[PDB]
Amino acid sequence: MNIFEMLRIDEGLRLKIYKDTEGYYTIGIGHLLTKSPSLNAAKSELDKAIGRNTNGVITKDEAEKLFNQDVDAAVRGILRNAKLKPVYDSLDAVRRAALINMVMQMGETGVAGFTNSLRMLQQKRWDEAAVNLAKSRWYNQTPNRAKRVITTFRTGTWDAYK
Ligand SMILES: [Cl-]
Ligand SMILES: [Cl-]
């Protein structure tokens, strides 16, 4: 198991535009298109992203391609983030995957706000951080997914995804 596979399970895969859990237009593997309520706006972002007149449908290859960019951008956002980098540096391989997922789902900015959990992760206080990560809108809105990520931080294994 790895980051790709992990996120592939959490976001699923869709070839037509759809609305995420917060109601925003997305496509492929959790690729957010726009927060705008406009479908056109979304089709436009899509075409721009793919480089062709898609008409709201892409192929599996295009999907995967966006997916790779999105993963790369996420690591990259972590590495550039003054609050994130240190955390990420301190963690083992499995747990890093967990931080990346969170970043992917919520943006670097979203993640950097978990100051307190971040601190705990850095100190390797596993059970404590898990409890703190849980007191969040994030956990309340997408609890199953959040449970997966948290277990991951807690145990440092992939058990939650097997
Ligand atoms: Cl893009
Ligand atoms: Cl969920």
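Quick check of the header: X-ray crystallography, 2.1 Å.
Even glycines carry a Cβ here, placed using N, Cα and C.
The Cβ of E11 (mutagenesis position) lies under 8 Å from the Cβ of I29, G30, each on the same chain and at least six residues away in sequence. The active site, proton donor/acceptor annotation in Swiss-Prot covers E11 (among others) and rests on experimental evidence.
For the recorded site, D20 (mutagenesis position), the DSSP three-state label reads coil. Annotation for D20 (mutagenesis position): same-chain Cβ neighbours under 8 Å, separated by at least 6 residues, are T26, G30, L32. Here Swiss-Prot flags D20 (among others) as active site, proton donor/acceptor, drawing on experimental evidence.
Under its mutagenesis entries, Swiss-Prot includes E11 to N with the note: Loss of 84% of enzymatic activity.
Here the residue is the original one, but Swiss-Prot notes a mutagenesis experiment at this spot, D20 to A, N, S or T: Complete loss of enzymatic activity.
One mutagenesis experiment named in Swiss-Prot is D20 to E or Q, and its note says Loss of 99% of enzymatic activity.
Taking Cβ-Cβ distances under 8 Å and a sequence gap of 6 or more within the same chain, the neighbours of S117 (mutagenesis position) are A129, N132, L133. Among the mutagenesis entries in Swiss-Prot is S117 to F, noted as: 10-fold decrease in enzymatic activity.
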